[PDB]
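Participant: Let me give you the structure first, and then I'll get to my questions.
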Amino acid sequence: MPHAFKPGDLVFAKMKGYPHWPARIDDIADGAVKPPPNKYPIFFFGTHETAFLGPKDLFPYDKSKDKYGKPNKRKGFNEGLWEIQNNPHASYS
């Protein structure tokens, strides 16, 4: 049965006006800005952007890839698919 989300979890993350997007839950580094309460720091593969999202916008990768893991015209999306599949836990700084 499911746990709460934890850093390292792989997801598709949903933001207004974009398709469900390959992403991961990030750690917060020592010294870095913390998210608001009830929000997780989300790192979007491909774009390499961070936003703060709550669970309603986070779909577990394994369950969702057959629906959401298809090529997309959007900038950075296909790069994003390669990353989540091939090196989802790398440094992309």
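These residue numbers are counts, starting from 1, taken along the chain as shown.
Quick reminder: no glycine exception, Cβ is built from N, Cα and C everywhere.
According to Swiss-Prot, the record shows the following:
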MUTAGEN   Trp21 to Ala  Loss of interaction with histone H3K36me2
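Are these features on the surface or tucked inside, and what are their neighbours?
Facilitator: Following the DSSP three-state reduction, the secondary structure of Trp21 (mutagenesis position) is strand. Taking all protein chains in view, 27 other C-beta atoms sit within 10 angstroms of the C-beta of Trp21 (mutagenesis position).
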